[PDB]
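K.L.:
Submitted below is the structure of interest, expressed as structure tokens.
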2 protein chains.
Amino acid sequence: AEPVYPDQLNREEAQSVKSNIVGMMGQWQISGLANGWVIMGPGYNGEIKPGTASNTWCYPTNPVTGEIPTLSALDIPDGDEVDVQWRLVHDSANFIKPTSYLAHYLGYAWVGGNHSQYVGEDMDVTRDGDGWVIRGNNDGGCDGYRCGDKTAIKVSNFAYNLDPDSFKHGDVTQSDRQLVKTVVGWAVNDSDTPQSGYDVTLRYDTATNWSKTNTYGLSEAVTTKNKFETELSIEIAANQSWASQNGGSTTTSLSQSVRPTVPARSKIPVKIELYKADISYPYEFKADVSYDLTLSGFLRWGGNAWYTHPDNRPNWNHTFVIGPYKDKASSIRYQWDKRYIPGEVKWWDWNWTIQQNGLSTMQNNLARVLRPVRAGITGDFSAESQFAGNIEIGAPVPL
Amino acid sequence: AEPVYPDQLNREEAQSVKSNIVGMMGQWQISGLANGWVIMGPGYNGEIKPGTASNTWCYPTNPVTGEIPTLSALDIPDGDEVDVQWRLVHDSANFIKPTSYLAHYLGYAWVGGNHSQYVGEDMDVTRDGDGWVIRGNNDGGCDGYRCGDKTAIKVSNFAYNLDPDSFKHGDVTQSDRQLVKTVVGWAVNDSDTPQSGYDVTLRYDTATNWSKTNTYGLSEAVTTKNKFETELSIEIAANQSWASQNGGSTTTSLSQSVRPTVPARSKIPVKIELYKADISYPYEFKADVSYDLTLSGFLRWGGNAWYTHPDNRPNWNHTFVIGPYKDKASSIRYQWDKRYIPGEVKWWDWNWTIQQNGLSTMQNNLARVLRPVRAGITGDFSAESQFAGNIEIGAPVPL
């Protein structure tokens, strides 16, 4: 009838979340529900049958949805892309601690450095290629099984959601200009009315292609020979062959046209030019910063949140998208909202994290992890071997 | 929290520039910072731990950004491209000395001639192909290890940023004209209204292509023969083959059309012609002159600014772009502004140059190297085997 969330705890509603109810009770115990039905615990394999007992299950008269709250946006002082990234990853209260706690709650081992006993303390930050890496400091020494195998938090693939009325760009400059082709010409009007029916068009195209082929074959031959000085021989033969091909191509095209309106009893000159050149220009906008978050390290033997709950301390890697929806495996909100359907629990078990830490705890942590970020952006565009053109209509000459 | 620039000198802020702080202190020394944390010097490998000591690190209460200043533009008397280049490279106060000092500060050996002891003096200037070369004069003799291996400063790849309302061009002339094709025709209107539904179009296309193929193969055969006068033999065989192809093409197209409006009960004649010809014309504009600067010579054993600090006197080459941003390796402003992030110091160490010469010194030198230049330009366009066309609508004839 209604969706039921196990953290809040009808024969059907009981069946819909059967494995959660059966998990949360003693072996050989029996507890009741509506209309004379009872749930049997482990050892009876969770069987639901008509019956009676001295314990019962029941929902709150007024239960809650348990959704992740939305916080106000975090404003980062303006700059270029790398400066804004620097300011985000070095913020311990708004970035480093919430992310460390998320990794800890999901079951990643050793989230922290050697100079503190607390989660998220004593972390080092470094720049690595186009991304950033946050890991606990490992100077001196530690004490614990595999205590030198720290969990790493990796940040990459930043993207920007612009505000439509904020974008601006500056001067466009060109360098290393090379000529492709030019055309010049005249449009002549010896009639008594204006004429607009003229057209000159110049077009340039380039393309590439590839192909691969596999061939297989068989043949059979029979020869009979008779040496009557004179030998006479006759050969009969046949063959079969099969072949298979795959391929493809890519094409780029650039066209320019001119269509002048010419006054009566007059003529107009025209010109079109095409070059290749490198293009550069500055820009600015205001936007929201989204990114990919990857957690990497071995999981804990005493318990973790992976839905198969492995116990051999495997090394683990998983990527979440902090921002708009792309996919199910990488969406925290998708997985949180659907925790009432056992058939979709394919990645992380969020019911387990609620049981271990409390509902308010998990809600506040996830709200901080998913908080929006605002920042101003300045930057520079640059590209090699692009196109540049020029189309001209000149002044008329009376005939 | 905040970016910290080492020339101006929190446990995190301390970690963000750890290698600069540790470099700038004595082995086995320990100095303090905020909230009970201390930095250990070389020999402790820079370890940051809780503790105490008799020395401390601290930032200025009011530190500076240290950005490179912008100077007013240098005006060069007008001419053509080569005359303006000549005037730029022969200016010792605005060009030769600042560039020589930049090469000297980065660690290039022997920047100067044999008739002076000062940097940038006694330099010769020569024209070489499409560029210019500036090098210290090596007449007579010198005194020093490899003192005859002078550092060279090379200038090439000039580009112009026009002022939109300044461009003008003159007469367009043609020579070596060869006919491609012509068409003539009539548009006839025997209706009682004007008609504009007429079209004649002439189009000419040319193209080239190429392709390469690699093929490999295997075969196996078995023959049985029996010589019962009569020999009978039977052959069974099979084969396999694999092939791979790559290719491409280029196409150029030029089209011309005519669409006349014809009065009622009248006719109009039309004509289209297409030629190949060489095209020439004069031009003028006002613009800014940008260029590529290349430094070439062996580096100094006692210290240089390359980030790996090599000590075997290698021969070195590096190109900077003086002008708008293209890339990171060739941008002085990009590298200067990001000197607070150790993970991006991949080319020249600008913190090292500041430590060796002072901050005001480096700022003034780089401001002079990057100063804008304004100049007027006159010139001539020339190209072979271009297109030229002519489209004509004639006077009407009553029917």
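Heads up, chain A uses Swiss-Prot numbers, so what you see runs 24-32, 50-268, 275-445.
Method on record in the header is electron microscopy, 2.2 Å.
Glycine too: its Cβ is placed from the backbone N, Cα and C atoms.
Straight from Swiss-Prot, here's the annotation block:
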MUTAGEN   A:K221 to A  Impairs heptamerization
MUTAGEN   A:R305 to A  Impairs heptamerization
MUTAGEN   A:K313 to A  No effect on heptamerization
MUTAGEN   A:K374 to A  Impairs heptamerization
MUTAGEN   A:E390 to A  Nearly abolishes heptamerization
K.L.:
Using a Cβ-Cβ cut-off below 8 Å, which of the mutagenesis positions A:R305, A:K313, A:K374, A:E390 are near chain B?
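P.N.:
Nothing passes the 8 Å Cβ test.
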K.L.:
Rounded to a whole number, how many Å is the Cα of A:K374 (mutagenesis position) away from the Cα of A:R305 (mutagenesis position)?
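P.N.:
Answer for this pair: 53 Å between alpha carbons.
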K.L.:
How far is it from A:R305 (mutagenesis position) to A:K313 (mutagenesis position), counting Cα to Cα, in Å?
P.N.:
13
K.L.:
Reported as an integer number of Å, what is the Cα distance between A:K313 (mutagenesis position) and A:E390 (mutagenesis position)?
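P.N.:
A:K313 (mutagenesis position) and A:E390 (mutagenesis position) have their Cα atoms 74 Å apart.
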K.L.:
I need the least crowded one of these mutagenesis positions (A:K221, A:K313, A:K374), counting other C-beta atoms within 10 angstroms of each C-beta.
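P.N.:
Relative to the other mutagenesis positions in A:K221, A:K313, A:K374, A:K374 has the fewest Cβ atoms within 10 Å.
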K.L.:
DSSP secondary structure for A:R305 (mutagenesis position), reduced to helix/strand/coil, please.
P.N.:
coil
K.L.:
Any same-chain residues 6+ apart from A:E390 (mutagenesis position) with CB under 8 Å of its CB? Would you list them in sequence order, or say none?
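P.N.:
In sequence order, the residues whose Cβ lies under 8 Å from that of A:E390 (mutagenesis position) (at least 6 apart) are A:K384.
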K.L.:
Where does A:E390 (mutagenesis position) sit in DSSP terms: helix, strand, or coil?
P.N.:
helix
K.L.:
When you measure from the Cβ of A:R305 (mutagenesis position), how many other Cβ atoms are you left with inside 10 Å?
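P.N.:
Looking across every protein chain shown, the total is 15.
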K.L.:
On the three-state reduction of DSSP, what should I expect for A:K374 (mutagenesis position)?
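P.N.:
Once the DSSP labels are grouped into three classes, A:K374 (mutagenesis position) ends up as coil.
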